Structures are given as structure tokens and as C-alpha cells.
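Peer 1: To start, I am sharing the structure in question, which I have written as C-alpha cells.
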Protein chains: 6
Amino acid sequence: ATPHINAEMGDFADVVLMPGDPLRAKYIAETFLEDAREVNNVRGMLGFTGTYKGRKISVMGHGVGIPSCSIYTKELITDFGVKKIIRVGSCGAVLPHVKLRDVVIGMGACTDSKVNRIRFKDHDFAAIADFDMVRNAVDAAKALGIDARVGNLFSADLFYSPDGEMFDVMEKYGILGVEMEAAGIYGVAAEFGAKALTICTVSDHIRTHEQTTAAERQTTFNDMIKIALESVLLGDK
Amino acid sequence: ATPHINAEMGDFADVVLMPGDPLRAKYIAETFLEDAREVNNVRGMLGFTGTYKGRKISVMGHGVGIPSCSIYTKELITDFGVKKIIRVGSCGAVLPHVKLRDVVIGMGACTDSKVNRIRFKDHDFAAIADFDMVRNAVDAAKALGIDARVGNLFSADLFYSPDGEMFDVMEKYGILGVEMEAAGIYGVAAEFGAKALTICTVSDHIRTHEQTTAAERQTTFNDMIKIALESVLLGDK
Amino acid sequence: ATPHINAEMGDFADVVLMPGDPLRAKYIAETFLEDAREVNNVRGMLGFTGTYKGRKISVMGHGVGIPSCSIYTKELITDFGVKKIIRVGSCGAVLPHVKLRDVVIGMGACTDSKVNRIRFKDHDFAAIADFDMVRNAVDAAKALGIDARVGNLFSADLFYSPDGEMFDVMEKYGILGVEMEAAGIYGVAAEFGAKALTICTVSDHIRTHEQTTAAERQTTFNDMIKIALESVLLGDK
Amino acid sequence: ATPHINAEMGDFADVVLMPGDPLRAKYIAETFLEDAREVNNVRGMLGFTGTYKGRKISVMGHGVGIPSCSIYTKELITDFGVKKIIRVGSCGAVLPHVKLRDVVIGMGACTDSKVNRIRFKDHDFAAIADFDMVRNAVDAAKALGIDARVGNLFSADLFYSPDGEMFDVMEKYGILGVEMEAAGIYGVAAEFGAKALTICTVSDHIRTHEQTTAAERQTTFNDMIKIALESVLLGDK
Amino acid sequence: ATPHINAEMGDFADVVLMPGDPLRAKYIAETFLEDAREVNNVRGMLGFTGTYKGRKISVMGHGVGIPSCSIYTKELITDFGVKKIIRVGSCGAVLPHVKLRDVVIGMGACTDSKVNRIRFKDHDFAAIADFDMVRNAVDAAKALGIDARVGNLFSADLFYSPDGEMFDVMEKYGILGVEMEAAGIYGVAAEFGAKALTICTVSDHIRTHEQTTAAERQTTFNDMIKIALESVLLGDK
Amino acid sequence: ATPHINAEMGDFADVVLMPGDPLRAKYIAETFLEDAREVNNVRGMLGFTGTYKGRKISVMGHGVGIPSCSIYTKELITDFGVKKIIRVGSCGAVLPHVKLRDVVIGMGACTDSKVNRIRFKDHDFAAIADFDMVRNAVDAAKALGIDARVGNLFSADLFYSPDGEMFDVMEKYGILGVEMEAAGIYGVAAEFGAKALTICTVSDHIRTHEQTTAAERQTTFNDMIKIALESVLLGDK
Ligand SMILES: Cc1ncnc2c1ncn2[C@H]1C[C@H](O)[C@@H](CO)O1
Ligand SMILES: Cc1ncnc2c1ncn2[C@H]1C[C@H](O)[C@@H](CO)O1
Ligand SMILES: Cc1ncnc2c1ncn2[C@H]1C[C@H](O)[C@@H](CO)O1
Ligand SMILES: Cc1ncnc2c1ncn2[C@H]1C[C@H](O)[C@@H](CO)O1
Ligand SMILES: Cc1ncnc2c1ncn2[C@H]1C[C@H](O)[C@@H](CO)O1
Ligand SMILES: Cc1ncnc2c1ncn2[C@H]1C[C@H](O)[C@@H](CO)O1
């Protein structure tokens, strides 16, 4: 057991999907996983383990922010033998052509956090996902009839940033989505020799304000989970 | 309502206690508050509002990490008229004389996060608590027969830091406890003109390893809540 | 003796009040101290030792700037057994509400200097004063019927800064006064294990642009001194 | 024409392969391109344009260092309509498993330079290659039965660094190869909206200390070129 | 008059020699200048104006540290028509071959202060002296038969630096002397359009720990003054 | 031989003139040196050795950028006995009074590169040239009747800087010319124990956008060469 995970080696699959909303852990378990079992409840961060088409998979939230997800991803890697971590969440878009409900795959992740500089002797560490996982997610999406967008995400420490102009810089450099974990998870993965990938659906615009019915979300959300799960099966091949 | 708080102005008291463990919100509500009511459940972050000796008070978790707590504290201040925020949690000690179960009041808060530099034009912003709140907590503790320790806390972005030596620097500079929110909350308070204070009980040593029975914790925890709540009443005077 | 202080262990009291102007030290000693004697003259940085209501007390200028006061405070602590240092000076206001002749107690101090970053491994070190000393100062003020504002000061390296935009930043984040020593003195207090406090009187308002020099301004300066001196008496008890 | 390129819009193909050694460009053009003609000679930075299996292709050295390649890639993109840039060079390994003659595809690139910080408001910009170009390169390698490692490269500013400790840091975080251009080229691609990729062959192992120069090493260099050229053909389809 | 100087235009010469210690300014005036007249006493920072071989000259202390010297140099340049500032202070030696009483001309000045970074958008500003003034000092020394090393000085913010290893870095890069003003004075000269030069007398050796001993605190301190004064005459010619 | 130079000790003179463009190195050799002999061709970075008025002299390109020039200067200093490096390149003017064809002597060199910060523990290293070499150039110019400004140069990493406003900062602080090597060369000279000086010919004006036009690309470029060569002779004397 670890400080934030009351479980033992083997309780988690070697692949773990992690939503930002804690409530989504249970939802994913009862909707996509078979024969699921609870493996953690520490601090209310419910963790589950089951199988998807025979493949063992676990699901558990990571909390909002690099600090929070750095804890869970780290403990899972070093103490529970986790090899892959797929973050499934939302993101705000700064580009005009990126619309709500669009699926973005963060091959890379910029950030204004200092965690990676702390790790890389104050130099620039390119926080990146595992290449194979990226391609697995892209193909999985294609197979479902979805055209995902692959590029850079921006992991912000402040949802309410005082530097509004930074969003302009993000757009100017091709940032596809703004979230709050990617860079941190990728940093942890590199630090402890694991693999990671972040998949997000555009929840809103950081310049205007589009609209998406309640159904659209729940539907696109299921689509994102399917992409993640099927990407794992492609990876196993 | 806000992105992370599904409530309206008035649903929260002007004073809010915020634990790091989400589960503690409900516990505090049913143990110390009277006539409590649920005011939020978004993303599973239960929020409650009641009265303590006639004084209106709300309680709700803030999540682990500066990013997470910066969201909640901000939304509460700007959209729900909150004037005071008291964080109640745990902390790791680096000083030999600071023992487990000790109560530490963070008058100041150092950090390795970049949020404050982002706010202060890359200069040094002294993340501090409201002075009156600090003295209210100190006196409240005294009245309960508890000698609190007042000084600097260190808000770390990484629970599992690669820079072990930094803990040596912390000890050399009088850091009383290492946690993961203070500096961020104090930053938000200064940014939006509110008042904040962080109170923590030593959960462990970052050099050795003492011991505290399960009872000791639950007991000292109740003590910390009492200190916080009574400090509010002293502030009202 | 030291390179900057030509005196011997014992000449100084364990409590030293330090104004920026060395001629101000002479003023303080002759005005408030009984049986005072000059204990230092090096570089014209006058130092004195006498008694206030029977208590042994010393006063000595610290020169302008963090680099200057860092030397004198350090030497007083490591070579003259000084346990407490109270800076009594002036500052410029940036807050509309902060008026001329207002007494400000710097519980914390922000800064443009990099001295604390050098000390704190390039991270954010919250330069704060000793809690008890702040409490004694506030209680002393109250006793004298003098209102006192407790908060953050800003220790600038350049009295004539090339970027006036920082002033709006200070105002936005609640800085009570701009001086040039507090942050440095607190760094030294932490590094060498001593206690320090900074008290200042608003001599000018950078906002409406206005200085203060008259019987009223000189009356307020004396009040600050009285606050400092009486605060140590309360501390002794 | 430009200050560094004495040619006209149309002389270069929309895809340019760029080695660090200008003499290497001559080698590539004569070895793989048909009906190739020199399109630039300024500063001895030879440039050529020809066809590979009917496809118009150009090759031109980029000089050593981020500052050098930043100029040429920028000009090619903004003044010569170049849409894709493929860097084909060498790198030094730090990972025990990465062997000599191994082909490394830099999906991302870390760095000691501050060029991207200047571009990204002093925050962390993840310098990454174009996903499709990386995918085409990997598929091309596969077709040639050539194994290829996809990951992070490290673009150093100093071939002779004063701090060898950074090498252990690179190894700990999985850097596949150390070169001196990738991070800069990716920054330029992002700033000016173009697509770029860096491919390299391990010419030396900084670990066991060993270079590679022979028929086998030259065979591997040609494979990298073949990979690059064939990757563009796949992209066209 | 200015904030820190009670005088009027014309009270100072167009060239001002400035030692860190006000008492040394007084010594210089009484020893080298004829018709010496005190022009300032604010904060005890003595300033004098007189003649040397018919040439009007001023000498005034600047206090310890960059923040202090920046004030006086600025005011002199913008309100008193000062064209040349020649600092005549002391310094600590780091190089083995540099001994006490040695004269050093700082054509350049390194520093760990943030003032120049504040002025130069966080980039590296090479704080250098006026070339003509440098040559004048060299020639002056030659004529007087006094040895003088021309090179880089280090302007430290902390006389009692917590980073001892930095001295090794200074030595490796040939820093001739360690003081606390050069880089700042040069920053002001460039910002406010004036010329400056720093000349120092090795006061002590940082390695051997040998301070200014013997009656060699005069003649040597005088050599520096002689050179500075004679350098001015050469410049006038 | 070295990694980037195919030659042996003795193949180069103890003094090497270095232009950024290899072709200009070739021009210098054939135009100013007798018995010119090509000593290197690796990567096309032409190097030559011959005699000028009886004095053995070498000239070799260093490529564009700090990373490039650092390599060649380093290798020459540690493996070929080079004692003096005199860069003879071009530069862009920011000051209104500086016109094309103007000669500039960089006694100092500012920069936005991180190389010196890497060498100097993130502090400010004043990248300066060798004083004697500077004076030799001034005197040489005087004798030849060629005007020359002695001052600060700016070594930029990005020829196509995204920060246009920085040019205004350069101008305000009197930067004579903008190039891409000075600060780096000086960093190497100090690190590896050698002497260097950078002389540049205003190639274009950053404001007016006037490039090197007319047949004035020779005689002027020659003045620079004449000064550099004659400065060496003076130094030998
Ligand atoms: C403006 C902004 N910044 C950061 N994250 C944002 C955002 N707008 C939306 N998000 C998304 C992604 C986060 O992970 C999530 C936080 O609730 O919402
Ligand atoms: C080593 C370390 N770092 C940061 N926080 C620590 C810690 N040891 C204990 N804590 C405490 C305070 C945090 O808020 C909490 C996280 O679960 O545990
Ligand atoms: C407006 C302002 N800025 C910086 N320092 C100030 C100030 N007003 C007063 N001071 C204080 C601190 C210094 O020690 C001194 C400088 O005049 O007075
Ligand atoms: C070990 C090492 N370090 C830095 N750059 C290296 C390298 N091995 C190869 N390179 C590459 C990138 C440059 O363009 C060039 C320098 O020799 O080769
Ligand atoms: C060892 C050392 N470090 C820093 N500054 C030093 C020094 N020795 C002498 N000085 C100089 C510069 C200051 O202005 C002055 C303070 O005593 O002496
Ligand atoms: C305008 C400008 N900016 C940066 N470097 C410049 C320049 N004009 C000329 N140069 C110089 C220095 C480089 O080594 C070379 C590149 O063309 O010319």
C-alpha cells in the first residue's frame, strides 16, 4: 500500500485510465469494464479493476492539477507495476478551427509549471507521450469513424490565469487544448520509465463560447473512453 | 454557479474551512456544524453550510495541490462572497524538534511552484496569511490548552521530489511543515482581496519515522477543527 | 570587532533598533535612551547602547538597501549575540486607503532582490518576521491608541525603477509599503536563526504623489519608535 | 533571394532534407537525387534540388547549432514556400540500450537553449515534430526492415559542456540522442506554421565512449536518408 | 536638491570620485583636494567639492551595495550635471596571484544581482565601463609607476554569501576582485547616459582570509586615489 | 586532429582571425596573406595559414551562432595552441547614428543566450574582450585613419527574433551592433584560458532595413581585416 493508494501489487492492471472527475471512475467501470472490483477508496479516490474484451484494465481519478496527478501516476508506476497511463478528460481550445466535442491527442504538452525544470536542471524538458500510444489512439479513433487532432496541449497550473495574453501565444504556436495534467504525467512517466498519453475532448472555447447539448457530451465522452480502451488492444498487438 | 461549484450566492458562509481529504467535509459538517445542508457536489467535491455556536460556516475540500485549491478558493471569493478561508490538513516536518501531532500555523508559505512568480512579474511575492487570523488561531489553541507553532510552511508541487537536498535547505531555514496548498491559497487571497490561513497537524517526519496510534490522529484532528472554528469566533470580536 | 563594526561582544544589547539613516540613530538614542554611549563609528554607521525604562537597548543605522543591512544585521547576530532586530524606517504607499503617517508592520516582505533565491535554491522563500515580535508591536500600538496596519511590504533594489508597471502590481496584491530592507533582514534572520521585525511610517504616497515633513510627521515617527521600544518590553514579559 | 540564400521562389522543393554538414548535402544529392542542380552557395551552405522516384526534393545543410539552422529553416519556410523540413544528422547516445548505428526519430526535443522560452513567454514549450511525418518515417523504416527508436532528443548549445552531470540527467529521463538542432527547428516550425522532423543515427556513445566510422556506419547513414526520402512519398499518399 | 542629496546644480564637479565609505570621502577631500568644501550631509553620506591641480573635483560616498550606489549615482547624473563617475573602493581577491594592496581596474563587472536583468528584459547585459576612462586609468598608473590589473570584477549582493563554491567559479573565470557596486554603477551609467569606471584596492583575500593589515591602508589606498585623479586630467587633455 | 578540425598542432598560427562565413576566410587568405595554405576543410569550414608582413597568421570560419563558434574556438585553443582569437564578422545596427560600413570594437558583449549562465551558476557573467587586444585595435584603426566605435555588442541567438521591442532596449543601452557570436567567444576564452576580441562591420541597419549594398562590401570589409591584422603586429611589439 502507498500513502494515497490502499492496495497491493497486482490489484491494478498494467494499464490504467484516469479521468479528472473522480465520479467518472465508477461510471467507466460499470459501463465498459466486465467483472470490475474496487481496489482503492483512499481520500475518496475510487479505483477499479476489470477486463475489456478479456484485457485487464483499471480506472481511477487523478485529481485536478499536476501536483495531484503526479502523486497517483507515480505511486502506480513504482508500487503497482503500471506500464501505461491514459488520461481521459476535457480541455479548452484557443484555436478557431478547433470546435467543441473535438477529440485532441496530446503528443506533446507545454506548461507553465516548474516541475519539469526542477527535474531537468532548469532546462527545457519536452514533455511527450509514448509514440506508439499516440498512434494507437489515432488508429482506434479512425476505426470508430473519428478524426482526432494530434499536437501540443498546454498544462496550466492556474485555471484562472492573470496572464490572459498567454492564450494568444498558445494559439500562435498551435496549442490544441488547455488542460491541467499532461505535462506532469509525461514528466512522471519519463522519470520512472513508464509510458503515458493524454486524450481530451474540447469542453469549451477560451475566446468565445459555443454550445453542446447534454447528450452530445455523454455521447462524445463514451466515444473517448472507447478510443482509449481500443487503443490499448491495438498496443497489445 | 461556477465551473466547479453548482451553487448560488448565499449558499456558502463568508467563512469556509477546507480539508485536503474530500471525505473530511461531511465529517466536519455532521460533527461540529448544526443544521448543515449540502450546497455542492460537482466533481464529487461535497460542500456544506451550517452554524457553529450561531455563527454561519461552510466546509468543503479543495483537492491536493496548488492548482486544485486555487480553483475553489478563487470561485468562492469572486462568486460566493467568501471573506475567509481556513485550510485544515496535514504536513510533513523537517525539523527534529517538531513532532507528530504537533499543530503548525503557517503565517507564511514558501513554495517551488511558479504561480506566484507568474502573478508577481517573476519577483518574490511573500505568500502570507492574514495576521489577525493567525493570532486568532494561536489564541484559540491556547484556550484549548494547545501550544501551536507559528512560522513558515513549504508548499511543494511534488510530493515525491527528485531534489531530496531541498529538505535540508528547508530545515536550515526554519520550515515547520511541508504541505501542498498554502502558498497557492495565500496567492489567491492577495489576488482577489480576501483573507486566508492554513492550519496543519504533523502527519509524519521527512527524515525519520515516529508513530501515532489511530486514536491520536482522530483526536488531534478534532482539536484542529476546534481551533479553526473557535478562531473564527475570536475574529468576529 | 568586525570589518564594519568596531566594537566588542557586550557593547550591544540583545535587541537592536535599526533606522536607515545613521544620523537617525543618534536622534533615537538621545531622544529615547538613557545613559546612552556610542559603540560604533565605522563608515559613519553610528551605533549606540543605552536603556529604555531600565531595559538595555541599542540603536544603529543599517544603510540603504538589502546588501547594506544584510551585513550589519548578520554581524550583530553572529558576533555580538543580538537576538532581535527591529527595523524602524520609512516607506512609500501604493494603496489608496493607506494614508500618510500610517504605521505599517511588515509581517512579510516581497522583493526584487535575488538574495533569498540564492539562499533557497532558486525557489520562493517567504521572508517573514517573527510572529511574537509582530504581536508585541501590534499590542504596543494598541496601548498607545495607535492604529497599525499589518501586512506585506516590498523591498525594492531600485528606488528609481525603470518599470513603473510594478507599482500597479504591488497595489493589486495588497502591498502596504515600499522600502528597501525588510526582505533582506528576514532572510538573514532565517539563515542565522535570529528574530526580526520591520516597522515603517508612510513618508510618501506613490499614488497621489505626496511627501510628509512637519510636526505631525515627526510626531508619527516618534510613535513608531515608541511602538518598537514598548514592543520589546512586552516581549520580555 | 535572402541574406543567407541566393535563390528564387521555385528553386527549392516543398520538402527539404537538411544535414548539418554542407558537404553532406552534396553527397545526398549526388547519391539519391536525379537531375539535381545546385540552388544555393551562400556562405558555402550548399543547396540542391532534384527528384527521387519522380518526386521533387531538395537538400541543404543547416550548419551547426540552433542559431544556424533557425535561420535557414525560417527562410526556406517564409520565402521559398517550403512546407516540410526533415533534419537528417548524427547524435550521441546516453542510454546503455541505444547502440551505435541505431536510427532515432525525434518526436520531441529537449534543450539548453532559451530560444523557445523567448518565444513562449518564459514558460515550457514542448518542441515536437509533426505527427504524420513521424508516422511516415516509422512506416518507411519498417518497410526497409529497419528498426527505429522514437522518442526525445536533446538539442545542446555546447558540444563541450562545462557540466557533465547533465548527461546522467538525460539518461535518467530517457533521452535517445544528443544533437544540436532539433529543438530549434521545431520552434521555428511552430512559429511559422510549417512541419518538421528530425532523424539521426547514433555516431557515438557518450557512455562507453565509442565512435562509428566504416562501411557499416556509412550503410546506416544511407538507410536514414532512404527512410527520410521514402517517408515523404508515403506522406504524399 | 534631490531626495538623498541636499545641494543645487553647480555644487558638484562634472566628475565625481566615489568611495563606499563616507569617511574615506572626507579623507580624500582633506588630503588631495584644495579649497575643499562640504556639499552634502544627508544621511551622513558626506560629499565634497574642491580642486586638484586646478581641476574642479568632487568626492562623495555611495554607501555599501548596488541599491545604495544606484541612488546617488542616478541623482548626480540627472540633477547635478555629473558626466563621469569613478568609484574608488575596496575588493576581496579570489585569485592566488592577487595580493592585498593590489590595484584593479574593472573594465567589466559580473554580478548576482537582478538589477541589470530588470533593465534588460531578463537577458545578459554586459556591465562594462567607459573605454576611454579605462585607458586613462591604465596610462595614469603607468606614469605613476603603480601596477594595475584590468579585468572583470564581481558585484556581489551578499558580503556573507551562503554559496561558497561560487568563489571557485569566479576564480576559474578570472574575477580580479569581489565588491558590491561595479555592475550597478555601470547599469546606471548606461541607463541615464553617463560614463563610469570602478577602481578598487584589494582589501582582503577571500582564500587566505587576510584583511587590510599594517599601515598599508593608506599609501596603497592613496595610489588608487592618485590614479583616479590623474586619469581625469588625461581625459581632459 | 579534433572532432571538427582535420589538422595537427603547428598547422595554425598562435593568432587566428575568424569570420562567420568560410568563403570570407578564403577571401582573406588569398587577399591579405602570403604563402596561404589550406589547413582544414571538415564540414567545409575552410581554414588557412600564411604570413602577413612576416608574421604567421591563420584565418578560419566559425559558422553562424554561439554554438557553432564555441566549437571551433574551443578546439583551436585546446589542441592547436591558439592564444588569440579575433572575430571579424558583420553586425546589424540599432542606433540612429550608426551607419552601414561602420567599424565596431566589442569590448563587451550582451546576449540572450544561456551559455554563460550555464557556466556562471545562472548569474551575470560580463562577457568582455581582452583589454590589450582592444587597445591594439583602436590604435591600429587610428594609424590607418579608420573610424571605430568601442562598446557593447549584442549576441543574439535568433536572427529572426520574435521580440521586436528588445531592439528598443538594446538601443536605450547603447548596443553598437547585433551579431551572433561575441558573448560566446568571450565565454570560451575565459573558460579555456585564451584571449579574444570581436570586430564587426555594420552589415545592415535593423531600423532602416538597409542591407549591405553597393561595392562597399569590399573596401570596408577590408578595413576591418586591415585593423585586425595590424592590431596583432602592435600586440607582438
Ligand atoms: C481556461 C482553462 N484553463 C485550464 N483548463 C481549462 C480551461 N478551460 C477548460 N479547461 C478544462 C481542462 C481542465 O482539466 C478542466 C478543469 O475543470 O477544464
Ligand atoms: C514529503 C511531503 N511533501 C509534501 N507534502 C507532504 C509530505 N509528507 C507529508 N505531506 C502531507 C501534506 C500534504 O498536503 C499531504 C498529501 O497527502 O501529506
Ligand atoms: C518610495 C520608496 N521606494 C523605495 N524605498 C523607499 C521609498 N520611500 C522610502 N523608502 C525608504 C527605504 C530606503 O532605506 C530609503 C530610500 O530613500 O527610504
Ligand atoms: C555527442 C554530441 N553532442 C552534441 N552534438 C552532437 C554530438 N554527436 C553528434 N552531434 C551532432 C549535432 C551537431 O550538428 C554536430 C556536432 O558535431 O553533430
Ligand atoms: C570578500 C568580499 N566580498 C564582497 N565584498 C567585499 C569583500 N572584501 C571587500 N569588499 C568590498 C566591497 C564593499 O563595498 C565593501 C564592504 O566592506 O568592501
Ligand atoms: C540584424 C541582425 N541580427 C542578428 N545578427 C546579424 C544581423 N545583421 C547581421 N548579423 C550578423 C551576425 C551573424 O553572424 C551574421 C548572419 O547573417 O550576420
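All chain F residue numbers match Swiss-Prot; in order, they span 2-238.
Note that Cβ sites are derived from N, Cα and C of the backbone, with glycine treated the same way.
Taken from Swiss-Prot, the feature purine D-ribonucleoside binding site covers F:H5, F:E180, F:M181, F:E182, F:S204, F:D205. Among the features that Swiss-Prot reports, phosphate binding site is placed at F:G21, F:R25, F:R44, F:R88, F:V89, F:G90, F:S91. Mutagenesis annotation in Swiss-Prot: F:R25 to A, described as Severe loss of catalytic activity. 20-fold decrease in affinity for phosphate; the structure shown retains the original residue. Swiss-Prot documents F:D205 to A or N as a published mutagenesis change and attaches the note Severe loss of catalytic activity. Marked as active site, proton donor by Swiss-Prot: F:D205. Recorded in Swiss-Prot as a mutagenesis result, F:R218 to A carries the remark: Severe loss of catalytic activity.
Quick one: how deep are these features, and who are their neighbours?
Peer 2: In sequence order, F:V43, F:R44, F:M46, F:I72, F:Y73, F:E76 are the residues near F:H5 (purine D-ribonucleoside binding site), counting only same-chain partners six or more apart with C-beta under 8 A.
A C-beta separation below 8 Å, combined with a sequence spacing of at least six in one chain, links F:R88 (phosphate binding site) to F:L18, F:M19, F:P20, F:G21, F:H63, F:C70, F:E182, F:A183, F:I186, F:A197, F:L198, F:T199, F:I200, F:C201. For the recorded site, F:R88 (phosphate binding site), the DSSP three-state label reads strand.
There are 22 other CB atoms within 10 A of the CB of F:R25 (mutagenesis position), with all protein chains counted.
Sequence-distant neighbours of F:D205 (mutagenesis position) (same chain, 6+ apart, CB under 8 A from its CB) are F:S91, F:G93, F:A94, F:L101, F:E211, F:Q212, F:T213.
Secondary structure at F:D205 (mutagenesis position), taken from DSSP and collapsed to helix, strand or coil, is strand.
Shown in sequence order, the list is empty: the chain has no residue 6+ apart in sequence with a C-beta less than 8 angstroms from the C-beta of F:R218 (mutagenesis position).
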Peer 1: F:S204 (purine D-ribonucleoside binding site): which of the recorded positions F:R25, F:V89, F:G90 have a C-alpha within 10 angstroms of it?
Peer 2: F:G90
Peer 1: Would you count the other CB atoms within 10 A of the CB of F:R44 (phosphate binding site), including those on all shown protein chains?
Peer 2: 25
Peer 1: Within 10 Å of the Cβ of F:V89 (phosphate binding site), how many other Cβ atoms are there?
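Peer 2: Its Cβ shell of radius 10 Å holds 23 other Cβ atoms.
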Peer 1: For the recorded positions F:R44, F:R88, F:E180, F:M181, F:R218, return the ones with C-beta distance to chain D below 8 angstroms, or 'none'.
Peer 2: F:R44, F:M181
Peer 1: If you measure F:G90 (phosphate binding site) to F:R25 (mutagenesis position) at Cα, how many Å is it?
Peer 2: 9
Peer 1: Please state how far apart, in Å and to a whole number, the two most distant Cα atoms are among F:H5, F:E180, F:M181, F:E182, F:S204, F:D205, the recorded purine D-ribonucleoside-binding residues.
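Peer 2: Greatest Cα-Cα span of the listed binding residues: 31 Å.
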Peer 1: Please find, for F:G21, F:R25, F:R44, F:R88, F:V89, F:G90, F:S91 as listed binding phosphate, the greatest distance between any two Cα atoms, in Å.
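Peer 2: About 22 Å separates the two most distant Cα atoms.
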Peer 1: Filter the recorded positions F:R88, F:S91, F:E180, F:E182, F:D205, F:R218 down to the ones with a Cβ under 8 Å from chain E's Cβ atoms, keeping sequence order.
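Peer 2: Near chain E, no listed recorded positions qualify.
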Peer 1: Which three-state DSSP class does F:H5 (purine D-ribonucleoside binding site) fall into?
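Peer 2: It is coil.
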Peer 1: If you count Cβ atoms within 10 Å of the Cβ of F:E180 (purine D-ribonucleoside binding site), leaving out that atom itself, what do you get?
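Peer 2: I count 27 other Cβ atoms within 10 Å of it.
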Peer 1: In angstrom units, rounded to an integer, how far apart are the Cα atoms of F:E180 (purine D-ribonucleoside binding site) and F:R25 (mutagenesis position)?
Peer 2: 16
Peer 1: Distance check, please: Cα of F:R25 (mutagenesis position) against Cα of F:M181 (purine D-ribonucleoside binding site), rounded to an integer number of angstrom.
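Peer 2: Cα-Cα, rounded: 17 Å.
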Peer 1: Which number gives the other C-beta atoms within 10 angstroms of the C-beta of F:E182 (purine D-ribonucleoside binding site), all protein chains shown included?
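Peer 2: Around F:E182 (purine D-ribonucleoside binding site), other Cβ atoms within 10 Å: 33.
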Peer 1: Enumerate in sequence order the recorded positions F:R88, F:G90, F:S91, F:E180, F:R218 whose Cβ-atom distance to ligand 6 is under 6 angstroms.
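Peer 2: The recorded positions passing the 6 Å Cβ test are F:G90, F:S91, F:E180.
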